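**Student:** Dropping the structure in here first, questions after.
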Amino acid sequence: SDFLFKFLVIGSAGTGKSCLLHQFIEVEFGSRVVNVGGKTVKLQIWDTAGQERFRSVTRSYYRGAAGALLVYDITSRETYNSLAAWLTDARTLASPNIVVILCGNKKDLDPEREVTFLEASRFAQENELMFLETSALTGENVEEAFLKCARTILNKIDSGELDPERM
Ligand SMILES: Nc1nc2c(ncn2[C@@H]2O[C@H](COP(=O)(O)OP(=O)(O)O)[C@@H](O)[C@H]2O)c(=O)[nH]1
Ligand SMILES: [Mg+2]
């Protein structure tokens, strides 16, 4: 493979993080080789193993990660309000250069929506994050979130924003 990246999927317990991973590959981790611009990027995506339901997430989970999905549940504002803390954790325990794509998950549960597309998209813009709404149940935008994250990493490598020899 031309690139090897450790990826996270972070956010509140119950937001669909493990289902996003399972949808993307098919669980402690998963790996999948994706083609971006004729280059194979091998992703090793670490699952939190439910630890965030019970305690702080171990810092060894974040360490060395190049990219992350930051996930909230569109039906739960409480998960949405938690995003800054997860993002700060990602940037402190992984690195300030982790590429993070915001995912409003459970898009298929639009009737019971509590977070608007537009307030979430403003959050992303304000925080230098790409944004998509996703469903792990149907699969809508799941592959694309992972692809967008990987694609952004390679663009920043290409433009000299990210030093690939330090990743
Ligand atoms: N309706 C719907 N349910 C989802 C979606 N993603 C996850 N879930 C459900 O939400 C619950 C928790 O998902 P899980 O992957 O374990 O979330 P995690 O704790 O953040 O890893 C499960 O009952 C899932 O089936 C989705 O996109 N739509
Ligand atoms: Mg999980």
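Please read every residue number as a count from 1 along the shown chain.
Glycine is treated like the rest: Cβ placed from N, Cα and C.
Pasting the feature list from Swiss-Prot:
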- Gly14, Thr15, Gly16, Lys17, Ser18, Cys19, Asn105, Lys106, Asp108, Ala136, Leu137: GDP binding site (BINDING)
- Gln51 to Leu (Swiss-Prot position 67): GTP-locked. Interacts with RUFY1 (MUTAGEN)
**Student:** Give me the Cα-Cα distance between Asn105 (GDP binding site) and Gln51 (mutagenesis position), rounded to a whole Å.
**Tutor:** 20
**Student:** For the binding-site residues listed here, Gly14, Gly16, which shows the highest count of neighbouring CB atoms within 10 A?
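**Tutor:** For the binding-site residues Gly14, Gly16, the Cβ with the most other Cβ atoms within 10 Å is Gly16.
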**Student:** Distance between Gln51 (mutagenesis position) and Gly16 (GDP binding site) at the Cα atoms, whole Å?
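**Tutor:** One finds 14 Å between the Cα atoms of these residues.
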**Student:** In Å, how long is the longest CA to CA span across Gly14, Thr15, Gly16, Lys17, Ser18, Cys19, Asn105, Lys106, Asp108, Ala136, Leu137, which the record gives as the GDP binders?
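**Tutor:** Overall maximum Cα spacing for these binding residues reaches 17 Å.
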**Student:** Where ligand 2 binds, which of the recorded positions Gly14, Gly16, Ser18, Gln51, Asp108, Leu137 are close by, with Cβ under 6 Å?
**Tutor:** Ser18
**Student:** Just checking: Cα distance in Å between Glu26 and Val27, the two residues bordering 12 missing ones?
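**Tutor:** Logged value, Cα of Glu26 to Cα of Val27: 11 Å.
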**Student:** When DSSP is mapped onto helix/strand/coil, what comes out for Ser18 (GDP binding site)?
**Tutor:** helix
**Student:** Let me know the most crowded of the recorded positions, choosing from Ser18, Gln51, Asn105 and counting other Cβ atoms within 10 Å.
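**Tutor:** By the 10 Å Cβ neighbour count, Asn105 comes out on top.
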**Student:** Which chain-mates of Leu137 (GDP binding site) that are at least 6 residues away have a CB under 8 A from its CB, listed by sequence?
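**Tutor:** Looking at Cβ-Cβ distances below 8 Å from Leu137 (GDP binding site), excluding near sequence neighbours, one finds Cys19, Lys106, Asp108.
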**Student:** Going by DSSP, is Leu137 (GDP binding site) sitting in a helix, a strand, or coil?
**Tutor:** coil
